[PDB]
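Below: one structure, written as structure tokens.
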Amino acid sequence: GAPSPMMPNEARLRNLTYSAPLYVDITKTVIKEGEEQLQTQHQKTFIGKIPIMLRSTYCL
Amino acid sequence: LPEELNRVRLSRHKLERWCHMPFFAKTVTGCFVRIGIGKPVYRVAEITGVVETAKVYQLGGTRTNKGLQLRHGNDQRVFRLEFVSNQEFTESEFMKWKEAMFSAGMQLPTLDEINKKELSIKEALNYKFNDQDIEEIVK
Amino acid sequence: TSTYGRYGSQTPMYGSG
Amino acid sequence: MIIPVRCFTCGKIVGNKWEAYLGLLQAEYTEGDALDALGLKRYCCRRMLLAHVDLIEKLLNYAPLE
Amino acid sequence: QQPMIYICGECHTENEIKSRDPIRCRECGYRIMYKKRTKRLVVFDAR
Ligand SMILES: [Zn+2]
Ligand SMILES: [Zn+2]
């Protein structure tokens, strides 16, 4: 569907998992013969989904 | 006969269902509506094209800003979706439309054309909405 | 449930506006 | 949830007295005089208004529509 | 000729929902709906 916040009560009613997506900055850095090197960065690569505790600092 | 003509007559309770249904310019184009002019006189106009007004108006619960390209023989102008009547084709209005078509030079659509057009509505009704139409509807 | 009019719901005219 | 219709013990109607009781607490009364002014003599009937927790006020916040 | 009338969980609008259909409200893309009350005879002893 179209992106939107999941509300805890919808998560409860639909047997979903109240969770945030989780992302990280990864530098793919590499070097080879000839002193060819690079450090291409993949900003916000998805890592997983982390379950949120209700009424926390990161809850809706 | 104004009785066979009422089968392809689009009433007011039918438009409401199809405000956002695509293929719109392919089912309604060829039928006749009972539009209002205004005192209780009415004229049978011809659904020619699908136009849109800059005027948003509420039709009961529902709201639709679209227009209708109607024409009574030669007199054509813009129309809104609110002024259509649920009344069927009467005798005096049926002969009046016959005289507006004989006076304009337009051919009267053959009865076999009306019989193959009235069934497009019933198949479009019973249409399984399996494709990406609910999305465009809520948009 | 196809045309439940029972006439109608006061159809507005075009030459009234 | 909502004030009982009758004192469970004796059977006196207390259902009509809850609005009035809160009205007598809009006035500056002790609950003891509010209960008395409404005419609740028995210590059965008096518990109904003291002890009633009005949760219908909270359930009413969960609108169905509008 | 009964289309099975659902109520949207967030719009509160009635929705006509036959078989083989996505359970979506047609007003806004919400995904929870409730069945409306039965038409059967509901009778209670005040007891
Ligand atoms: Zn549909
Ligand atoms: Zn008592």
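Residues displayed in chain B correspond, in order, to Swiss-Prot positions 355-392, 397-497.
Looking at the header, which is where the method is noted, we find electron microscopy, 3.0 Å.
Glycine residues also receive a Cβ, built from the backbone N, Cα and C atoms like all the rest.
Per Swiss-Prot, the features are:
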MUTAGEN   B:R401 to E  Loss of binding to single-stranded DNA
MUTAGEN   B:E410 to K  Reduced binding to single-stranded DNA
MUTAGEN   B:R429 to E  Loss of binding to single-stranded DNA
MUTAGEN   B:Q434 to A  Reduced binding to single-stranded DNA
MUTAGEN   B:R435 to E  Loss of binding to single-stranded DNA
Taking only the Cα atoms, work out how far B:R401 (mutagenesis position) lies from B:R429 (mutagenesis position), in Å, as a whole number. 10
Give me the long-range Cβ neighbours of B:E410 (mutagenesis position): same chain, 6+ apart, Cβ under 8 Å, in sequence order. B:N423, B:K424, B:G425
Non-local Cβ contacts of B:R435 (mutagenesis position) (under 8 Å, 6 or more apart, same chain)? B:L428
When a 10 Å sphere is centred on the Cβ of B:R429 (mutagenesis position), how many other Cβ atoms does it contain? 17
Hey, what's the Cβ neighbour count for B:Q434 (mutagenesis position) at 10 Å? 13
